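Encoded as structure tokens, the structure appears first; notes follow it.
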Amino acid sequence: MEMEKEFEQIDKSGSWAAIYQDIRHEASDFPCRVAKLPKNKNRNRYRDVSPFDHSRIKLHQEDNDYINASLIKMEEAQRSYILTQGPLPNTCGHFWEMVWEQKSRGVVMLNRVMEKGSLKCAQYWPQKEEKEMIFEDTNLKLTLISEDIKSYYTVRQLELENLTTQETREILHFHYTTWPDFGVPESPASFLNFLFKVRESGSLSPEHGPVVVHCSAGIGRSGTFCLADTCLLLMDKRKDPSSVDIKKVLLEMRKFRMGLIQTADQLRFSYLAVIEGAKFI
Ligand SMILES: Cc1ccc2nc(C(F)(F)F)cc(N3CCN[C@@H](CO)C3)c2c1
Ligand SMILES: Cc1ccc2nc(C(F)(F)F)cc(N3CCN[C@H](CO)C3)c2c1
């Protein structure tokens, strides 16, 4: 059963909601005790989106190691990702500290800072070359070097400096700017072109740390990005690409972060992206 044939059946029967609820029912549940400590209340954007203790990213400054971020480690696909929430006004320094400590080369952002009148993410990078950001709490400086604005996404070149050592690193910011305010994109073509730009940058390679991916909560749109990338890698690696079961991969990813793919529409879109992206590979 090619994925295309399955998709046709699901679409005809209108069963995307039933299949999505099955995934929810089967998903892993593990503790999130650290996330729930009182002193970490202001570090969580949403009270019902927490990282599991087993897979959470620890900040290395002693103090408070907590950030709402999870390491998704896909063993068969040989790729890792860090999924995180959109930074809060008080956690932008922790975010960049994470990127520094984890040796990430890329940040993937799948939201806009404001959507439907409402703040989804803090403005955690500089909009102007001449107006750099200093995160005084984690002793980091961030400068916009250049950007390449296109119709569906923007790629920025950032310089991140550890002010303690004066070491600097180039970080690439991949910003998908056109996800609709409601629902999902009608066609995955632009999402796929975005994904291919991330890939081609080398940001997902094993010589770097895991890419950091976020949206607002770091589980819906972010989950589509990692699910589509992993299923496409599994397709190219396996002798038989039609043995890739996207529901099984998503369940695997949900061992590492709760909630990945938040709606039936997102699940459908993930299928569509993997179908069309497989056609290109
Ligand atoms: C033909 C057909 C069959 C089943 C469907 N099932 C869902 C669901 F996943 F939400 F349940 C969503 C659909 N649509 C509407 C069209 N525009 C799309 C948004 O871009 C989503 C959809 C469409
Ligand atoms: C030749 C080639 C090889 C690998 C590829 N890998 C990906 C993806 F998604 F895996 F990164 C996406 C591709 N393309 C680019 C062209 N436009 C297409 C849809 O608009 C998507 C692609 C194309």
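Header says: X-ray crystallography, 1.6 Å.
Cβ atoms here come from the backbone N, Cα and C positions, even for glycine.
The domain 'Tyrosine-protein phosphatase' feature in Swiss-Prot is assigned to 3-277.
The C-beta environment of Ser50 (mutagenesis position), restricted to residues of the same chain at least 6 apart in sequence and closer than 8 Å, consists of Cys32, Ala35, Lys36, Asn44, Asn68, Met258. DSSP assigns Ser50 (mutagenesis position) to coil, not to a helix or a strand. Recorded in Swiss-Prot as a mutagenesis result, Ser50 to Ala or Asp carries the remark: No phosphorylation.
Under DSSP, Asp181 (mutagenesis position) is assigned to coil, being neither helix nor strand in the three-state scheme. Quoted from Swiss-Prot for the published mutagenesis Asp181 to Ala: Substrate-trapping mutant.
The substrate binding site annotation in Swiss-Prot covers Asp181, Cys215, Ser216, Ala217, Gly218, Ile219, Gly220, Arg221, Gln262. DSSP gives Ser216 (substrate binding site) a coil state; it is part of no helix or strand.
Experimental mutagenesis at this site is recorded by Swiss-Prot as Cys215 to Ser, annotated: Catalytically inactive mutant; abolishes sulfhydration. Annotation for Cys215 (mutagenesis position): spatial neighbours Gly86, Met109, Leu110, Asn111, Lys120, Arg221, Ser222, criterion Cβ-Cβ under 8 Å with sequence separation of six or more.
What Swiss-Prot lists as active site, phosphocysteine intermediate is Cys215.
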Measure from the CA atom of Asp181 (mutagenesis position) to the CA atom of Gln262 (substrate binding site) and give the result in Å, rounded to a whole number. 15
How many angstrom lie between the most widely spaced Cα atoms of the substrate binders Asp181, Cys215, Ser216, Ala217, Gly218, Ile219, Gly220, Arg221, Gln262? 16
Can you tell which of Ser216, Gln262 has the least company, meaning the fewest other C-beta atoms within 10 angstroms of its C-beta, among these binding-site residues? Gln262
Near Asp181 (mutagenesis position), how many other Cβ atoms are within 10 Å of its Cβ? 9
